[PDB]
Structure formats: C-alpha cells, structure tokens
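Report on the structure given below.
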Amino acid sequence: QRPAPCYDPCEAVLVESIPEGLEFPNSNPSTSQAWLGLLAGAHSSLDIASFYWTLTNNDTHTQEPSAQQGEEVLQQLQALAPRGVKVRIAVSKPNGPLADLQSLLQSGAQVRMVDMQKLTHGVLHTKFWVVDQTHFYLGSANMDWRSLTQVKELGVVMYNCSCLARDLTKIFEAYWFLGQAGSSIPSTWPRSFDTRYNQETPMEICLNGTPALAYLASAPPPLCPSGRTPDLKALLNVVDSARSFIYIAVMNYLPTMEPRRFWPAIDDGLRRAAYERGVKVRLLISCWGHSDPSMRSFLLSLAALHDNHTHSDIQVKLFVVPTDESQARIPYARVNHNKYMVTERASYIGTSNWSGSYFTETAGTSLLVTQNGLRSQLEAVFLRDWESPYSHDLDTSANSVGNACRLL
Amino acid sequence: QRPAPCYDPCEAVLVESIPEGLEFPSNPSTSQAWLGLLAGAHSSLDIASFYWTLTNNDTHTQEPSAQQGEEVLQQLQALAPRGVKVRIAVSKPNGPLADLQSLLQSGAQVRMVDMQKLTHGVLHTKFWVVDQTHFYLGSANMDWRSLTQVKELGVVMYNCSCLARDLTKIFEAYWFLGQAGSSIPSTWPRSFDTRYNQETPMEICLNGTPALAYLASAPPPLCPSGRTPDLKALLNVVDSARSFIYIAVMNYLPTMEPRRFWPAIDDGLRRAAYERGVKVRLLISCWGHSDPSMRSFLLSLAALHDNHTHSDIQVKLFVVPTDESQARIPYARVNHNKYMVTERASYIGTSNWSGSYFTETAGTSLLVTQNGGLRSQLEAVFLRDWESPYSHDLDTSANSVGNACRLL
Ligand SMILES: *[C@@H]1O[C@H](CO)[C@@H](O[C@@H]2O[C@H](CO)[C@@H](O[C@@H]3O[C@H](CO[C@H]4O[C@H](CO[C@H]5O[C@H](CO)[C@@H](O)[C@H](O)[C@@H]5O)[C@@H](O)[C@H](O[C@H]5O[C@H](CO)[C@@H](O)[C@H](O)[C@@H]5O)[C@@H]4O)[C@@H](O)[C@H](O[C@H]4O[C@H](CO)[C@@H](O)[C@H](O)[C@@H]4O)[C@@H]3O)[C@H](O)[C@H]2NC(C)=O)[C@H](O)[C@H]1NC(C)=O
Ligand SMILES: *[C@@H]1O[C@H](CO)[C@@H](O[C@@H]2O[C@H](CO)[C@@H](O)[C@H](O)[C@H]2NC(C)=O)[C@H](O)[C@H]1NC(C)=O
Ligand SMILES: *[C@@H]1O[C@H](CO)[C@@H](O[C@@H]2O[C@H](CO)[C@@H](O)[C@H](O)[C@H]2NC(C)=O)[C@H](O)[C@H]1NC(C)=O
Ligand SMILES: *[C@@H]1O[C@H](CO)[C@@H](O)[C@H](O)[C@H]1NC(C)=O
C-alpha cells in the first residue's frame, strides 16, 4: 500500500554559480539570486545544513569586490531572527571560531556544531536550506562567498513543495539532535524521524503541473531511520535502472576509502551498465591544483573499457576552470564543485563527492526524481559543459588548460 | 576439531608439456608421467575428461609427433584385460569417439555426462586417479596434441592415498551423473562428503615435510557439504597474499563468456594491489582463437600501475611460435596452463578464469600451503615463462610474435 499523495504545486528550478570569466556561447538563475529571494520571502523559519562558513572578505583575508554577494547574503541572514524568523544552523565542527556564526548568534539565531568525527569518523558535508517548511535548496554551494562568484556550482531549489520540505526537515532534525553536547546516535531513532517516502514508494507530487515521483536519500547509514533510503542505494538504483545513457559530473571520483580500502560499488555499477546493457557512460571529473593525483589511474582504468568488441562505451573528460593573473590571488577558487547524475529516465542531485567515506561515514543527502522537465534541463547543463573548451581528454597537455591540473 | 592427519609418504612432481620447437635457457613431461602411471596400475583407474583425440585418425592428420598420444591409448587398452577396473567419464560429445569405442571393447567402462542439460555447462575437468593412490590433475586433455604441440602444466601426486581417495568422491559425482536420467540430488548422499577443505585441510607429509592440502570443486550444485568451492579457494589465495600474485591462465575474462559482468576475481586482484601493495603479474595466452574482448579488460587492469597509488599490476601475453609445418596441425601451438602462485601458497586448476567455469562447468583445483618446495618450483616455471622471448607487452606489434594473436 502506497503512502498518501501530495497536492502542493511544487516547482523546481536548477540553480548554478558560474565563476567570473567563464563564458559558454549559448540560462538558469544564479545561486546568489535564488538565496536572496528565499531570504526575502522568509516569514517563519530557516534550517541550514552546512559544511563551513566564509561569507566575507575578512573570513578569507582578502579585499575582493567578488565577495559582495556573499557579504550581502550574510547581511540578510542576520536580519532574519529580529523580524521573527526562527533560524537553526547545523555546521560541521570547525577548527577555529567562526565569525559569521558569532554574528548570527548575536542576531538571535541558534547554532549547533556537529562532531561527526567522533560519532562516525566523517564530517557534516551536507549543504541544504529549508525555508518556511515550504521551499528548499539542495546542491553543491557551501556558505562561502567564493561559491557565488569564483567556483562553479549546481543545485536545485524546490518551491511550494511542503510535503517534500517537511521530509527534508526530518534529516535536518537528525543533525540537530546530534548537535547537542552529550548526544549519541541511537540504535533505533524515534519514530518522528521516519519516512514513508523512499525508493520503494516515492512521494507522488505535482511537479511543474505534471505528476512525478520524488524522494530524498541520506548518508551515512547510522543516520538513516527505518524507512529512509541510503544515498548509495539510491545512486546505484539509478545507475542500475539506466538503459540508454549515464552522464555524471562530480568534482572528485575515487573507487576507494579516500588503513586504505578498495571500494568498487559505483565503479562496478558503471562497468556492469556498460557491458551488460550497452549504456553510454560519460564521466566529467573536475581538476585543479588540489586534485588527488591517484584519481588518474582509476579514471584511465574506466576509459580502457571503450572497445568495439564488447561494444562497451565509457568516456572520461576533466573540466578545468581557467584562472587569470588577478583570479589566481583568490584562495581555494576556480574549480567546478558540481555533483550530479542524469540518465534517460532519472535525475540525481547530491551534496557528496563520489568516494566511499561520503557513503559510509560522512553526512550527505540527494534528491531523486522520475517524470515522463527537470531531467532534460540537467542533461542540457551536462552536454553544455561536456562540449565546452573547458573539458579535456585524459591525454591533454597540462599548460593548455588555463589553470593548474595535477591529473594532467 | 581437525580431521585425522595423513601418514602417506606423498610426493608431488610438477609435470609439463613443452611444444616441439620452444627453447628455454626441467620437469618430467606429461607423457612420461602418464606412461609410468599406466604401467604401474594394478587395481583401478578413474579418468575425468573433456574429449578424446589421442590418435592421428581422430584429428585427420599424419603427424609423427602424435606417436606419444597413440602409445598412451595403447597402454590404456591393456588395463582391463589385466584386471584393472577402468571408469572413464567424458563430457557428452557431439559425435562418436573412436578412442572410447576401443576402450569399451577392451573392457573399460565409459559414461558420458550431459552437463549442458544439468547445469548449462560442460565437463571440463582433467584428472586421473590411479589405484586410489596416485593422481594427475592439470591442463592436459586426452589429446595427443596435449603431449607435443601445446604447452601444458599439471601435477602428479604419488603415494598419497588419503588425498587420492578424496579426489575419488568428486569423480563419483561425475560417475553418478553419467547414468541416464540421474538428476543431481538437492543434498548429496553422505558418502560424497569430505572433511578436508579451506577451514580444515588435510595434514600431509609432502616430500618429507609437513604441508596442508585440499581439493576444491566446481560447479556449486556438484559440491557436497564439506567441499570448498573452486572460486572460494582461488579467492582465498588472492586475499591471503601479502607480497606477490603470479597467474598464468590461457583465457581470463571478467564476464560470463544473456550477458553478465563478473568481477569476483578482478576485484580480488584490484583489492590485493591497492590495499596490500601486492605485485600482481598476469600472463595470458594468445593465439588465433583468442576472444578479442579480452584485450580491453586486460588494459583496464594494467592502468592501475601508478606511482601515486603504488599499485603494481602488469600484464604480458604468451605466444607459442609456429613454423610453416606446425601451422598445419589443427588447434595447437598455445599455452593451456592454468595456475596461480603467491609467496605463501600454490593453486593448480583445470579451469580458465571466466565465470561459467565457476558457476556451471565442472572443474577441480589443488591448494597447497607449506613452510620452498612445490611453491618455489611453480614460481620458477612462472618466472621462466614471464622473462622468455615468448612473453610480450600489450603494445607489442602483431608481426613480431611468431603466430597469429588476436589481442595484438
Ligand atoms: C611410491 O612408493 C613406491 C613403493 O610402494 C615406490 O615404488 C618402488 O620403487 C622402488 C625403486 O625406488 C622399487 O624398487 C625396486 O624393486 C625391485 C624388486 O621389486 C619386487 O620386490 C619389491 C619388494 O618387495 C618387498 O616388499 C613388499 C612390500 O613390503 C613385500 O610385499 C614383499 O614380500 C617384499 O618384502 C616389491 O614391492 C615389488 O612389488 C611390485 O611389483 C610387482 C611386479 O611389478 C607387482 O606384482 C606388485 O604388485 C608390486 O607392484 C616386486 O615384487 C628391485 O629388484 C630393485 O632393485 C634394483 O634396482 C635398484 C635401483 O633401481 C638397484 O639399487 C638394485 O641394485 C637393483 O638393480 C628396486 O629395489 C620398488 O619395486 C617400487 N615398488 C613398487 C610397488 O612399484 C615409488 O618409487 C614411490 N613413488 C615415488 C614417486 O617416489
Ligand atoms: C518550473 O517552474 C519554474 C517557475 O516558473 C521555472 O523556473 C524558471 O526557469 C527559467 C529557465 O528555466 C528561468 O529563466 C526563470 O527565472 C525561472 N523562474 C523562477 C521563478 O525562478 C522552471 O523552469 C520550471 N521547470 C521546468 C522543467 O520547466
Ligand atoms: C618431491 O619428490 C619427487 C620424487 O622424487 C621429486 O620428483 C623428481 O623431481 C626431479 C626434478 O623435478 C625430476 O628430475 C625427477 O624426475 C622427479 N621424480 C619423479 C619420480 O618424477 C620432486 O621434485 C620433489 N619435490 C621437491 C619440491 O623437492
Ligand atoms: C509559489 O507560490 C507563490 C504564492 O503562493 C506564487 O506567487 C509563486 O509564483 C509560486 N512559485 C514560486 C517559484 O514561488
């Protein structure tokens, strides 16, 4: 027996940050405008799951005009509680004090810091916003001014979708519980955290005026209540159900536990899809000066499967954001942070890079949607990026790419 | 509680077939060992076999190099009239076999196992059990080519009655299924079961020093309760290795040769190399009949050799040269060897390394651990072959190899 259907008029918008200087002779609203609109409409509540906070020039020891959007975001955040909006912030436990969070505290917001390292030996990596139990953002953008103007980002805003937003709030509530000082993960979570919407029975929603199936997946497994699909299971179900193509854009990909362990769950899913079903796989991996060089061997290993006897067809490119003389002075910028997957039948938008810890120890969430739309728009972003001059084959020269790339 | 130790004076001898013309800078030949066993037989002979082409008449040839195979058939014909009870199990042929007609007329018993109806595989196993005392197990078929025109690797275990009687239970499974209408019991009668397996191996005296030995079996429906499956035994050798893994097999393929991807061994090797720094060397045979789909999978493995991960996987192809006269012999001039050696353990098998051999087709393997010996001799066979001019890297030119090779 399926759970109750939803009648809210849900509308989904893909939201991107395109770094200054990147041009794509060819648009989605930017992450900055979507966040400021959400904040301007907020009247009752805001829940933010976050990794770190650097919204200001002072935070990064810089004097960049590019930080203005981030600075504006922070100002609108400080204004929320004094106008009646209950703000709750969950952040991964930091090394030093955070100024953004101290300002938010003095404006009346609540903050708890989640020590995922003690609980599970991971971090709180999830990025999402839940606003007025009605709208949500979920995607790759951190609370970082660079994430608006100097690095590439992909996420989704779901508007007017209370059924799904309350479902996200259950995940946030797990974080909020573990943010108290003496908290320990329960053996069995209270029934209030549980959901009836999952891979087996997704939520039936109206999405842009058309029926669709949607659910939210969660990581790590100790944070998953009884009926919540694990993130790895949802991702692999998409990989395994594909019959025509699998397009993947992710910042890092590694079939390992980044004592070292080999971790082939995703890698074997792609090998299987291509050999048994002839599905076309395209893998778009980001590269900058901080890329883990051990990525190259595994990527070459996949690309060897492209072969006219098995008729398997797997292809890999690297996406590199060019940096000019002034931009190279910005710390930790000029990269592509996207983490998403689209097939001929399904969409997957996530907060986690594709290696084992994000699926066994670290916090993450993903949104899964099936419809007969958002899918075609996600495929359009992927093809634009894959065909741009910013994407390069594994044999490309490292000086011909516009930025440092260890994988070349 | 371990089973009873054995006090038989077991002695193991590596036995090889070296094709005419192949030269190396030496173990007894398959032919000599088989002739000694046949002349000494006094009470019983069991042969598990794939096919029978011991004579020139069988292959429609006039080769003098067939004489050894013909002598073998002659000496087999002398067994029954001397009182030796001969039982031959053969994979169900697609036509009459003259060898088997002549053996029936001399008094031997012959049964044909239709594994295709039983499990959708074949009866691929090659072994001899002699007087419940000695056995041959290896790659050589009942084929005169297997003595002089193809490269073979096997073992003869002499004076080891406990282990030979253990092999006879496997043969008895074939003999039962060689009757018409036999159906493979859901649980085998207790007489087929064994106490010697991966968990508690037979304790033997091997060349005067203690050793641990057991015999593994395929496919799973022919395995009674205490019999280790072939795949489990092979994978345990791969996972226990700490220094190196040397494998020489005629075919290797991570699939079910409706198409299925089959990564059990492949992921074993990837894990060994990444997690434990194990040096894996893979020596694959190549001739004009090689499945071309092998090359892409082998390239995928060789891509893991990297100075960042420190994984060290290497692949060579072994090609037996042929001169103009030899190319007239049908289905010859290849290396049929199937074995694995580590710094700790020996594995000698009858199966090629692809999925059907472990799920549907009959096979047997011998696993030995000892604290030098058989292990060091197998490693010496491998290193000789690996450093010989008959071994070539994946980028070698097809014209420089001495024979047709599909993977180059
Ligand atoms: C695995 O183990 C077996 C042992 O079981 C071993 O085979 C033996 O190998 C040795 C060589 O190293 C052979 O030794 C030769 O034997 C010649 C005489 O053979 C006759 O006498 C044998 C001894 O009989 C005594 O012991 C038995 C058992 O205890 C007992 O019943 C008797 O009453 C008696 O006390 C006898 O075993 C043997 O019987 C076999 O053969 C007959 C005929 O084929 C057959 O009917 C039987 O059923 C049985 O199979 C036979 O009766 C001897 O002349 C010869 O001496 C010459 O050679 C040596 C060296 O070459 C010179 O030094 C010497 O100067 C002479 O020129 C030699 O001693 C022995 O016969 C083998 N036994 C068998 C059964 O074959 C294998 O080597 C082991 N395998 C491995 C790989 O190591
Ligand atoms: C679902 O409806 C929303 C709301 O109208 C659409 O969002 C618009 O998308 C276009 C480009 O795709 C933007 O230029 C507009 O600014 C967006 N509007 C808002 C309010 O953000 C969305 O495109 C629709 N989804 C589909 C699949 O058509
Ligand atoms: C174990 O004992 C057997 C019995 O002698 C050894 O077999 C001999 O091995 C040498 C070298 O390979 C050959 O020249 C002989 O022909 C073999 N004898 C027989 C009867 O075939 C075997 O080598 C020993 N194993 C070890 C590790 O020492
Ligand atoms: C959501 O609902 C509001 C008011 O109910 C409506 O005005 C708006 O256009 C809808 N869509 C979005 C994206 O907010």
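Using the numbering of Swiss-Prot, the residues shown for chain B are 72-96, 101-332, 336-449, 452-488, in order.
Just so it is clear, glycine is given a Cβ too, placed from its N, Cα and C backbone atoms.
For the mutagenesis of B:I163 to M, Swiss-Prot gives this note: Slightly decreases exonuclease activity toward ssDNA substrate. The structure shown keeps the original residue. What Swiss-Prot records for B:194-221 is domain 'PLD phosphodiesterase 1'. Per Swiss-Prot, mutagenesis B:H199 to A is noted as: Loss of exonuclease and phosphatase activities toward ssDNA substrate; when associated with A-414. No effect on protein stability. If you look up Swiss-Prot, you'll see B:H199, B:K201, B:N216, B:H414 marked as phosphate binding site, on the strength of experimental evidence. Among the sequence features in Swiss-Prot, the mutagenesis site B:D206 to A is noted as follows: Loss of protein stability; when associated with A-421. Under the heading active site, Swiss-Prot lists B:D206 (among others). Annotation of the mutagenesis experiment B:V230 to M in Swiss-Prot: Increases the exonuclease activity toward ssDNA substrate. Swiss-Prot lists B:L306 to P among its mutagenesis entries, and the accompanying note reads: Loss of exonuclease activity toward ssDNA substrate. Forms aggregates. For B:409-435, the entry in Swiss-Prot reads domain 'PLD phosphodiesterase 2'. Here the residue is the original one, but Swiss-Prot notes a mutagenesis experiment at this spot, B:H414 to A: Loss of exonuclease and phosphatase activities toward ssDNA substrate; when associated with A-199. No effect on protein stability. Among the mutagenesis entries in Swiss-Prot is B:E421 to A, noted as: Loss of protein stability; when associated with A-206.
Positions of the features from Swiss-Prot, shown on the structure.
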| residue | record | CB count, 10 Å |
| --- | --- | --- |
| B:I163 | mutagenesis position | 25 |
| B:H199 | mutagenesis position | 23 |
| B:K201 | phosphate binding site | 26 |
| B:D206 | mutagenesis position | 16 |
| B:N216 | phosphate binding site | 21 |
| B:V230 | mutagenesis position | 21 |
| B:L306 | mutagenesis position | 22 |
| B:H414 | mutagenesis position | 24 |
| B:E421 | mutagenesis position | 15 |
Inter-residue C-alpha distance, B:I163 (mutagenesis position) and B:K201 (phosphate binding site) (nearest angstrom): 11
Helix, strand or coil at B:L306 (mutagenesis position) [DSSP, three-state]: helix
Secondary structure tally of the domain 'PLD phosphodiesterase 2' (B:409-435) (DSSP, helix then strand then coil): 2 helix, 12 strand, 13 coil
Length of the line joining the Cα atoms of B:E421 (mutagenesis position) and B:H199 (mutagenesis position), in Å: 29
The domain 'PLD phosphodiesterase 1' (B:194-221): DSSP-derived helix, strand, coil residue counts: 3 helix, 12 strand, 13 coil
Output field, phosphate shell: CB within 8 Å of site CB centroid, site B:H199, B:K201, B:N216, B:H414 dropped: B:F125, B:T200, B:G213, B:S214, B:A215, B:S221, B:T428
B:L306 (mutagenesis position) versus recorded positions B:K201, B:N216, B:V230 - nearest by Cα: B:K201
B:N216 (phosphate binding site) and B:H199 (mutagenesis position), Cα-Cα, nearest whole angstrom: 9
Nearest-integer angstrom distance between the alpha carbons (Cα) of B:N216 (phosphate binding site) and B:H414 (mutagenesis position): 10
Flanking Cα pair B:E332 / B:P336, between which 3 residues have no modelled coordinates, distance in Å: 10
Straight-line distance in Å that links Cα of B:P96 with Cα of B:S101 while 4 residues remain unmodelled: 10
Span of the phosphate site, taken as the largest CA to CA distance across B:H199, B:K201, B:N216, B:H414 (Å, rounded to a whole number): 13
Rounded inter-Cα distance in Å - B:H414 (mutagenesis position), B:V230 (mutagenesis position): 14
